[PDB]
Amino acid sequence: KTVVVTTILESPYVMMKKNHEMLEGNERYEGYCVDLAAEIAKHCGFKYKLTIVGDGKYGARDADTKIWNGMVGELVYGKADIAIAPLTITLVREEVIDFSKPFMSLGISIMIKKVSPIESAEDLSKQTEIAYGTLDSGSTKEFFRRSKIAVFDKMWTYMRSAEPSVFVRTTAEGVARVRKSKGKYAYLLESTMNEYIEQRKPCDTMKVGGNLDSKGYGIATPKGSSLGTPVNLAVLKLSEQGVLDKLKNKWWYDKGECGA
Amino acid sequence: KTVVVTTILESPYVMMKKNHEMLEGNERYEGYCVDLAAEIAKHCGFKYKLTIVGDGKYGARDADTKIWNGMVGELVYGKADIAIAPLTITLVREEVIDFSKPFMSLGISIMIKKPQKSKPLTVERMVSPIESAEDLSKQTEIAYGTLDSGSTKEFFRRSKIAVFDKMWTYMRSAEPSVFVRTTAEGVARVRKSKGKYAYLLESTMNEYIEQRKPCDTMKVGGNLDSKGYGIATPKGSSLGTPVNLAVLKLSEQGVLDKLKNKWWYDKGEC
Amino acid sequence: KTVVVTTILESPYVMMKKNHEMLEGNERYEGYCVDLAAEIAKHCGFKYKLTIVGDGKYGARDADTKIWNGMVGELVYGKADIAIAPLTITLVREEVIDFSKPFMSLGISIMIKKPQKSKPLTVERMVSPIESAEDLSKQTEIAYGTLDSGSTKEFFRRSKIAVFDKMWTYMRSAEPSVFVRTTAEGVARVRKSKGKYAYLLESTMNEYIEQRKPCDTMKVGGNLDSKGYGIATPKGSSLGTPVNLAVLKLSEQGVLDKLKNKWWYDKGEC
Amino acid sequence: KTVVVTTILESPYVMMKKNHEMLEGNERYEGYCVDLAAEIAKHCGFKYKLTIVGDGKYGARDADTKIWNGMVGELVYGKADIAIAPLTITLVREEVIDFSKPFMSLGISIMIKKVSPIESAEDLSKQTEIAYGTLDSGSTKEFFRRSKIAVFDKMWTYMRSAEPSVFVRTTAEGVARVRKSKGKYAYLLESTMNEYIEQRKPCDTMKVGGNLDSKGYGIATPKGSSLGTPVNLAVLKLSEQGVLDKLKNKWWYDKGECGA
Ligand SMILES: NS(=O)(=O)c1cc2c(cc1Cl)N[C@H]([C@H]1C[C@H]3C=C[C@@H]1C3)NS2(=O)=O
Ligand SMILES: NS(=O)(=O)c1cc2c(cc1Cl)N[C@H]([C@H]1C[C@H]3C=C[C@@H]1C3)NS2(=O)=O
Ligand SMILES: NS(=O)(=O)c1cc2c(cc1Cl)N[C@H]([C@H]1C[C@H]3C=C[C@@H]1C3)NS2(=O)=O
Ligand SMILES: NS(=O)(=O)c1cc2c(cc1Cl)N[C@H]([C@H]1C[C@H]3C=C[C@@H]1C3)NS2(=O)=O
Ligand SMILES: N[C@@H](CCC(=O)O)C(=O)O
Ligand SMILES: N[C@@H](CCC(=O)O)C(=O)O
Ligand SMILES: N[C@@H](CCC(=O)O)C(=O)O
Ligand SMILES: N[C@@H](CCC(=O)O)C(=O)O
């Protein structure tokens, strides 16, 4: 029984190689998540087929319709069996899907155009000269929406009532916007993606300040599935064997086409 | 029914209060773990009684007897209901108990005695003889050890990495023994060995010991791996999911970060 | 019963919102005074309707008619129940209305156009032609004026200090008139007079105007006196003591401090 | 009828006369508050007799007995007709006595021994190596006790549970303690007293940071008295005529027995 593996096109997690037109099956995808899925399948011992989520959404709930979209939606509604992808572990997701142990620590970080005047998030909220937003229907926007801290509350209140739409549909759109804004825009995204972008050409983006919080990516399965314990054990074994460290070093720092 | 919580006597997780010779109950202990347990009880309502393991060990499987000891061992046999303590999530422990999501990140680091400032135009520089684990294993004048019945010892024993295997081979055949009974004993050995002893402990304890007086120890290199601390629940128990969601809520509301900052960096003696 | 609150259109106390054409009710206005009114209504439960005086004056006595005008005047005759606005507590006003305890300190300051950074090694220095009220009165090249029907004009009219008396004598016999009908008009005169006009206004508005773009104005010297802003109330009204208690309570909680920091410092630039 | 005036020996508000052994009446007292009382009597037109409060406390409520001590007690219980003294206007006091308009602005300040490693009160709260307390039965301890701010809550919790007693019976004891502590103790007191102390010899104490909050001194009268409105009008007249500024300049900066 082939296991359906939903995932999203995120770099360096999943990429469509370079000559994908002449390739078929899972051989046309490469990245950290592809390697993670291969190791998970090797440990558990199942045949899998990588599938790309129909909409480029990680997963959230719509305007009071209680419907999950993106990867979480495909998991809940039975459209997929497992999600090896950068899915942040959150409160709202955990109640509906089974998350494994985190395979990568991360956090929310500020990235800007290349002594920065903002540095910390407090100064970023205080100064209204520079605009800042998040990814639409992701996890950072939900973190800001439900945040009770005064600084994050001010951040979310400004971001929601902003003209034009300060949010972006895809993280690539966000990095393009912050590159083209001539330093007038700040992008809020995961620390791992921030470091990957800052370690790539043309190296015009830099990460400033610290991490707003601490989160992690987990392998998600439908609630009440038989694969949750095996994939949890496989993630633990991979972490203890250094496989996750090796994969992150390969896909984040082995190439390093940046000047640092 | 009041459940029993087990914890280890580790700072700044659970430390006896100053006036603890006359106090009774959970008010005797202060630290990160006590008010973490308070927050857990506040989220999901239950009555808890803090307890300390008699052996004072974190937990490991004994060879040729397959008997778990320490916090994990006493949690398996049913004399505890929940382990809110700096217990490291491992593969061996996950097959006998249930671990929640990590509430604090950590890693294996190296602790050494802080060298004196180098004299040479008038700038002072810090020169250290060990800067990573590769050169720590490649030398012989400095002994290094871990904590017995801990996660680090099991990690080094079961590691297939070349440098980690070399360090494990060194500490296995070491005379006198480089293993310590308690973290505080390891720090005492580090401060007493005049700079010839390195301690392989967790990064959180290393940073906490660095921040407090007499601050004669330093952390060299990065972490050897990435791990986490989880709240341990007996396998097949009713306190697993509520505790996991409680940890998730405390992470999302910022309680964990504020607790860490007020228990590690607020009391920055040095 | 819904009581009517009067206020003046003075930044940052009350400013029309950007989308104020379609919005109705108290949501039209934003600023320090609307937040103060909300807090006052939260202290003691009552419904309020924000209003703006038609004449747009703070309040003064007319010549030879002994008739009050402005916010104070319309509060005396009973067309308003409470004045939550930057109304300065004075002796003449206290004899006809009731003032609560000051909710913000202030003083009379001098506003001039900011000069250019002077150069002579390669350091830029700030050189100003006026640095006190004494040298402002002694000099004659730069004209100075105040706000019509304001507290500062009454202070200068009834001042027995030699310097203040000289300045008032200059203002009375001034051609063309140095008095402005609105604070914004005075700042516009300062900006467009290219350094030949000095505005004598309240310290809070002076700092607020200095803190925003294009920030071509500067405050010279210190405050000529010390005063405060109070919430006015008609004599013998039931709203006096509850509002005074509310102001004291908001001072104790530090709500006034955070309102000031949010409406004066956070929104500033340059 | 001679109006009884209660006051406390505080410098430079009320000071004992140099040759007071040979003097009697109100001519044996001098200071800012003595001049204030003289101006109030001149404006209202009443004869007064300055009386020193029995216990050197400004006023507070005791441990669950609802009894006012100090000057507020003398006012409430009919033992005094008016209080021209540095009495801080507070919500708890206003409910039992009638304050006039503030005749002097002030705030909580941090005063230490003369690199300045303390800065604002945030660092003072985050630091456990330096001791700091307040005046007992005053208004600063009440402000710290009822404060709902996290920094001030931490300050109060540390101060109450401190061994030995971090509080001082009189402000002079506090300044002596901070002088003799070799920089290990900090004293929290009113900004006016802090400035007066640092401006007088030996000038070994210096102020750091800004004022914690803003308060003021008002002339207190018994509730439901006929003197409240006349003294309020007199205070307003004195403020308008510059008499209060003149007296502050006379008693704070006119001597200036310091090098600054
Ligand atoms: N260095 S890293 O970001 O690639 C990374 C991060 C993490 C890893 C492993 C790696 Cl390699 N494993 C941990 C897991 C292992 C066991 C202990 C904590 C969880 C359960 N999660 S983690 O702390 O999020
Ligand atoms: N900054 S820290 O080490 O005290 C720390 C570390 C971690 C926190 C929260 C804090 Cl405050 N929460 C995460 C949890 C939240 C969700 C995502 C990963 C786990 C499940 N684990 S963590 O990445 O191990
Ligand atoms: N810092 S400020 O100008 O916003 C400011 C100014 C003042 C505040 C509070 C603040 Cl936050 N409260 C005082 C009041 C409190 C009690 C003592 C004096 C009045 C009654 N008035 S004040 O001295 O005019
Ligand atoms: N410069 S000072 O501290 O001596 C000082 C302080 C103050 C003065 C007068 C002086 Cl001289 N008057 C004001 C009062 C006057 C009118 C306006 C506010 C109150 C009512 N209170 S105050 O703002 O506390
Ligand atoms: N990776 C996040 C979204 C990225 C972001 O919000 O910055 C998720 O799983 O939803
Ligand atoms: N925290 C570790 C013990 C400390 C160590 O091994 O350094 C554990 O849970 O096993
Ligand atoms: N705030 C002053 C008016 C402003 C001014 O006179 O500068 C008043 O209440 O009268
Ligand atoms: N002046 C204050 C007391 C001074 C202090 O506590 O520092 C009062 O009236 O209570």
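Please read every residue number as a count from 1 along the shown chain.
Header says: electron microscopy, 3.1 Å.
Using the three backbone atoms N, Cα and C, a Cβ is placed for every residue, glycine included.
Pulled from Swiss-Prot, these are the features on record:
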BINDING   D:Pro86, D:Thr88, D:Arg93, D:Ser139, D:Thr140, D:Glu190  L-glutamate binding site
MUTAGEN   D:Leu91 to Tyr (Swiss-Prot position 504)  Promotes dimerization. Strongly reduced desensitization
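Of the chain residues outside the L-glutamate site list D:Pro86, D:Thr88, D:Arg93, D:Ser139, D:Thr140, D:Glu190, D:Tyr58, D:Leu87, D:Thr90, D:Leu106, D:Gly138, D:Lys215, D:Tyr217 have their Cβ within 8 Å of the site's Cβ mean position. Annotation note: D:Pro86 (L-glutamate binding site) sits in a coil segment as assigned by DSSP. Between the CA atoms of D:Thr140 (L-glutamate binding site) and D:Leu91 (mutagenesis position) there is a gap of 13 Å. The DSSP secondary structure for D:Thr140 (L-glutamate binding site) is helix.
Among the recorded positions D:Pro86, D:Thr88, D:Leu91, D:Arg93, D:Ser139, the ones whose Cβ sits under 8 Å from a Cβ of chain C are, in sequence order, D:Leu91. The Cα of D:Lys114 and the Cα of D:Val115, which border 123 unmodelled residues, are 10 Å apart. Of all the Cβ atoms in the protein chains shown, 26 others lie within 10 Å of the Cβ of D:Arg93 (L-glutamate binding site).
Listed in sequence order, D:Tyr58, D:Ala60, D:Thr88, D:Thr90, D:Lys215 are the same-chain residues at least 6 apart in sequence whose CB falls under 8 Å from the CB of D:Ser139 (L-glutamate binding site).
Largest Cα-Cα distance over the residues recorded as binding L-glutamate, namely D:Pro86, D:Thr88, D:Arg93, D:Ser139, D:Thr140, D:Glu190, equals 17 Å. Packing around D:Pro86 (L-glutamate binding site) is summarised by its Cβ count: 24 other Cβ atoms lie within 10 angstroms of its Cβ, all protein chains included. Over all protein chains present, the Cβ of D:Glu190 (L-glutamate binding site) has 24 other Cβ atoms lying within 10 Å. The number of other CB atoms found within 10 A of the CB of D:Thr140 (L-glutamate binding site), across every protein chain shown, is 22.
Taking the Cβ of D:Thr88 (L-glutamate binding site) as centre and 10 Å as the limit, one finds 21 other Cβ atoms among all the protein chains shown. D:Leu91 (mutagenesis position) is 17 Å away from D:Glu190 (L-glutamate binding site) when you measure Cα to Cα.
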